[PDB]
Amino acid sequence: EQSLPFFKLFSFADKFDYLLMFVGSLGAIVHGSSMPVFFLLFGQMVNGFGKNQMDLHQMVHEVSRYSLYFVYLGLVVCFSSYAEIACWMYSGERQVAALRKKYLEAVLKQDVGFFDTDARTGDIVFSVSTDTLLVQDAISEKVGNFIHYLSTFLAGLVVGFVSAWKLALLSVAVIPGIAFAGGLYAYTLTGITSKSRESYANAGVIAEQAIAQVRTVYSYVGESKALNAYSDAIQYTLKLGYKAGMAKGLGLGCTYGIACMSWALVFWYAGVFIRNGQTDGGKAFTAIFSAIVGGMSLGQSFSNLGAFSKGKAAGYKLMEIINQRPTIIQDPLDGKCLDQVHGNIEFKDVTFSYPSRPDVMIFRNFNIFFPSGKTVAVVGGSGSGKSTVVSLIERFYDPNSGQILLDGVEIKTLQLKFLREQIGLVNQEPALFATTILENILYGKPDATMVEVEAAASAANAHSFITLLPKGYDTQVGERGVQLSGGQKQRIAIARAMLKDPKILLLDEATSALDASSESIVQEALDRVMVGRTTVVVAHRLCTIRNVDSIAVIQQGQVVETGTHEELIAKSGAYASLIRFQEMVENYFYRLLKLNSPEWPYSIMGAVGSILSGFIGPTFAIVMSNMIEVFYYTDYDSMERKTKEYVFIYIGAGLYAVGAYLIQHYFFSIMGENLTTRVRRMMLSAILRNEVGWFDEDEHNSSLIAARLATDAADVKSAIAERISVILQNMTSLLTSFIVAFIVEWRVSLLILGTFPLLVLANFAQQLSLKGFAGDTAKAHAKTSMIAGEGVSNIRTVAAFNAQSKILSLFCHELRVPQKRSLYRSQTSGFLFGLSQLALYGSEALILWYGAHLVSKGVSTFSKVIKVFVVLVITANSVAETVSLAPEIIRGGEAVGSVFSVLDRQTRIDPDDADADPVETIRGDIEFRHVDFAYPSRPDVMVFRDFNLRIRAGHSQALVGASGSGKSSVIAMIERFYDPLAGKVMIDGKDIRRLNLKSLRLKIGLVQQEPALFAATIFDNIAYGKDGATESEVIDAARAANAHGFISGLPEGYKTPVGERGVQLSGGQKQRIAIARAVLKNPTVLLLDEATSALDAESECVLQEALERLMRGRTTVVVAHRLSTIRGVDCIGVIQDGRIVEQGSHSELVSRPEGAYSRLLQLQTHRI
Ligand SMILES: CC(C)[C@H](C)[C@@H](O)[C@H](O)[C@@H](C)[C@H]1CC[C@H]2[C@@H]3COC(=O)[C@H]4C[C@H](O)[C@H](O)C[C@]4(C)[C@H]3CC[C@]12C
């Protein structure tokens, strides 16, 4: 799209924010420049040991002096880090809060006409939340990291170059090799990740179809069949994961080998330089380490730059809306007002077209009149602007060509604080803000008194309902503690309209919630208002239009006829069509480890690699310490040989690192991939062996369960394998570091042992600061975003009942709270970070001072203090890296908390066939005992209560839908889709819950309400009903539905993608293949299903052939709300209130039972 200039992001600011940014920038610069100063001081102190091991007293003096300097640097870093973190966090929060406040103010003031619910409501709210979060991300703290790391870069180059020369050059020239190796590793990792993502996308599109059409999958046994394709796909993904692990192991090995070569070359050339006499033993350390930390500085700064660019794009997207100038302007200085209005609404040559798209015509020559103190009814046959008149009287749309007068006063010169204040409006499903009930009433009146609130609500059919709450007019509709979310939501909008007492009362089609007696209660409340008021009626259905004293009907751009409710019905003038159209109507980890038992050989090699890496670490530390000690030798001839085998040791260590990392990562990747494949197979097998009622909930569709297998199945293997590897490696390294430490010197190692918690804590804080101290900022702004969304989503309601100022107070309060939270969090984080850094530097100074003093009392030398110190510092760094994994393991109970839940979530039916006696042949004895059933998703359904029916062999049934009185539940209880609440089901003289389900399901087939095809070419979509037949009977059964000519025309013969990424077929073709499957399987019991007019097959010919071919020797059950093509030659029934009300064949039900079945005849008649 487009972006904004970056320094235009800091527009909504203040003097205080300028000061905060200044302080934060100064702190960041000081911090960054301070770290290489620490390197310089350490180099000088090491030189102080090195050049003074004959002048013992001077050693003590200089070591104490530089320990004091370390303390000073610790103090400076403390204060600087506190300053940068606190100032930047607080400034970012203040500015983003100001931006949110400005943004929400614009929407309310900006005109309402452009909000046409054409996905605009969902766009704006997500824009607000997510994009304000993005802007805050790009402003608050990442600028601090950017400045800090760029400052470390600039200070790092300067310090080495002024230190001596020629090594800040070599190291800076070499570090591009490390950078390129890391970049190549990242590129390969991204490529292999994309390939694995594609492979699992194929696997998921193969799998998720079974879950969605579970009823078809269960009916036609495919549990073994479905799992084989998943097995093949997951084996492909397993091979790809093996390759991925191999590649990442090689990448780590190669990058560490290149690092070892770099260190070897740098140390060798340094040792060359000291030999000549151009550099001491302390300057080289400073130069090398300064250059390397500069390299990491560039890495972090580049990451920050990417984040900044993304934030810039988001910020432009936000700032697009604010500056949009509106059309209608409310202004006391220009807009005037009147008094004692009369409601004489008149339209004079009103023409308008939608500004978004004016190609269509809406109100071409629109001219209607609204009387005063009366009621009018505007109704249209379709979307011809019947719902637009309310969007035109309300000043929602300016008439681009025309004039409208109010009692002789034209309305374009009236402010939107007086005209709208005299009008009351109700809309479709009036949304209620997440506040108390008493707040909703206050929309109609800000604050006058309380007695009128109770008086007006009395005549609103809600005074009794509000009393059914153990609170003082307090109810939080947001937090669903008390769930008053029934279908008949409380009509508090009527009460809030009553409180305002508007002269004008616009109406809307507020009946779209499956109107019933509950929706018929509100008719009296609606009829109680139109007394002495200039009100209208806008309706879509004429069921409740029976009481109107004047009805005007518009058809195309203009009104056709007017009059009362006496002549509109008569003369059949453009009104008979409307009524006719109306009439057509915690041992989990051990269990996981046990589940990985067969893959134990790989675990041993993985562990071996772990110990080998643990030995890699301290080896590097010891060799570096030896080089540091060697630099101070006096015999230059001896230095060459020692540096020679030290360089060879570096080369050997590089090769060793390559090999060890290869072994460890490869074998642990193999183990992890095998474990995740096994758990995926087990989880899918468990899921397919579940109850249908488990899929009925809104969280167990094909879009969530199939998504859990994506992220949860990989997280478990990641957790187990990676945590085991890292813990083993670092634990071995730590043990090696102490064992080498406590042998070379046992006194100095005790102080470092004592101060070790401080060092590990400080390094932990340093590594934690890289990802920011903010934390779940989306959750902090969880109520402001909700208030903004509710204010924007129902802005149509907010336009009336003028409340453009009351929302801002709530927004201000709920913005004030997170400002305090951010203030406290920022100050605490700054203080703790400063204390941790001060502790680190003070501890290091104390360690070195005590070491130097211990050297003085002739029981040590310049060989053991330095070695133990550097080894223990590096192993403290490694242990700090280890500790950071603890939050990852702890993180939300890392995703094996539900992986192992569904894996052992026992079902209700439990179709398991452990020892139940199997069935060889079913002859047909379908009989229903006393059975009641309720939907597990909604227990409030009591459609079934003591149902009873009997079906004999070799016949059919024609159970009508009966206005959807549980029509789609008899088919779900012939087979074990649902468990009856009470009673049993007897089939073939035996209980249903005593026999294997597979045998009963493989000889009974159904016809689904919505036929569907699997995600494959059309060769098994016809043969899915029977396994064993390949080409013999498929063609024979293909001539059951007249679609052979349809399949004759196809490029690739029979094969064609229809599920996805291929040709798309019509609705009438899927049922042909479904009937083909039904006739190919050749079952004993058949089930038919037609409902909700979902056939969508004009000129019905496929059904007639099927009903005369599939009934030869198959028992079928027919259900259809339509009273057509359901001539059951055996029996027909009607289901009412969970029991049979009449039984018999079709002939016995036509003319014999004058009664409820007559409803059926008159129904078919109206329909025709
Ligand atoms: C003078 C030092 C001994 C100093 C006391 C010490 O605290 C120092 O800050 C340590 C923690 C740093 C300084 C330089 C760092 C190294 C510099 O960068 C490197 O070459 C990489 C290579 C690789 O990434 C290793 O895993 C870490 C490793 C090898 C770094 C590991 C930690 C250090 C060794």
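So for chain A, numbering is Swiss-Prot's, and the shown residues are 21-605, 670-1252, in order.
Method on record in the header is electron microscopy, 3.6 Å.
Note that Cβ sites are derived from N, Cα and C of the backbone, with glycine treated the same way.
The brassinolide binding site annotation in Swiss-Prot covers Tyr276, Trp283 and rests on experimental evidence. DSSP assigns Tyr276 (mutagenesis position) to a helix in the three-state reduction. Cβ neighbours within 10 Å of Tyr276 (mutagenesis position), excluding its own Cβ and spanning all shown chains: 22.
Annotation comment: Swiss-Prot describes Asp780, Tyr1019, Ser1021, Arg1022, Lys1051, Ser1052, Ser1053 as ATP 2 binding site. Proximity of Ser1021 (ATP 2 binding site) to non-local residues of its own chain (separation of 6 or more, Cβ distance below 8 Å) is seen for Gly777, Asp780, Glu781, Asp782, given in sequence order.
What Swiss-Prot records for 41-330 is domain 'ABC transmembrane type-1 1', and it gives sequence analysis as the kind of evidence.
What Swiss-Prot records for 365-601 is domain 'ABC transporter 1', and it gives sequence analysis as the kind of evidence.
Among the mutagenesis entries in Swiss-Prot is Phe59 to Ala, noted as: Impaired brassinosteroid exporter activity, but normal ATPase activity and slightly reduced activity stimulation by brassinolide. Within the same chain, residues at least 6 positions away in sequence whose Cβ sits under 8 Å from that of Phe59 (mutagenesis position) are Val179, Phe305, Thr306, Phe309, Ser310, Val313.
Quoted from Swiss-Prot, the note on mutagenesis experiment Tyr276 to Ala is: Impaired brassinosteroid exporter activity, but normal ATPase activity and slightly reduced activity stimulation by brassinolide.
Quoted from Swiss-Prot, the note attached to the mutagenesis of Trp283 to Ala states: Strongly reduced ATPase activity and lost activity stimulation by brassinolide. DSSP gives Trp283 (mutagenesis position) a helix state.
Under the heading of mutagenesis, Swiss-Prot lists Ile312 to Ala and annotates it as follows: Strongly reduced ATPase activity and reduced activity stimulation by brassinolide. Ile312 (mutagenesis position) falls within a helical segment according to DSSP.
Quoted from Swiss-Prot, the note on the mutagenesis of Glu529 to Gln is: Lost ATPase activity and reduced brassinosteroid export; when associated with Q-1174. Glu529 (mutagenesis position) carries neither a helix nor a strand DSSP state and counts as coil. There are 16 other Cβ atoms within 10 Å of the Cβ belonging to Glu529 (mutagenesis position).
In Swiss-Prot, a mutagenesis experiment is listed as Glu1174 to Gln, annotated with the note Lost ATPase activity and reduced brassinosteroid export; when associated with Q-1174. The Cβ of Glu1174 (mutagenesis position) has 21 other Cβ atoms within 10 Å, all protein chains considered.
Around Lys1051 (ATP 2 binding site), taking its Cβ as the centre, 22 other Cβ atoms fall within 10 Å, counting all chains. The Cβ of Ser1053 (ATP 2 binding site) lies under 8 Å from the Cβ of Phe1017, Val1027, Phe1028, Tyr1062, each of these being in the same chain and 6 or more residues away along the sequence. Spanning 64 unmodelled residues, the distance from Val605 to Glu670 taken between Cα atoms equals 58 Å. When the alpha carbons of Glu529 (mutagenesis position) and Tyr1019 (ATP 2 binding site) are compared, the span between them is 32 angstrom. Looking only at other Cβ atoms within 10 Å, the busiest spot among the recorded positions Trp283, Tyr1019 turns out to be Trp283. One residue stands out among the recorded positions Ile312, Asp780, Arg1022, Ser1052 for having the most other Cβ atoms within 10 Å of its Cβ: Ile312. Highlighted here would be the binding-site residues (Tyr1019, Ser1021, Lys1051) whose C-beta falls below 6 Å from ligand 1, but none qualifies.
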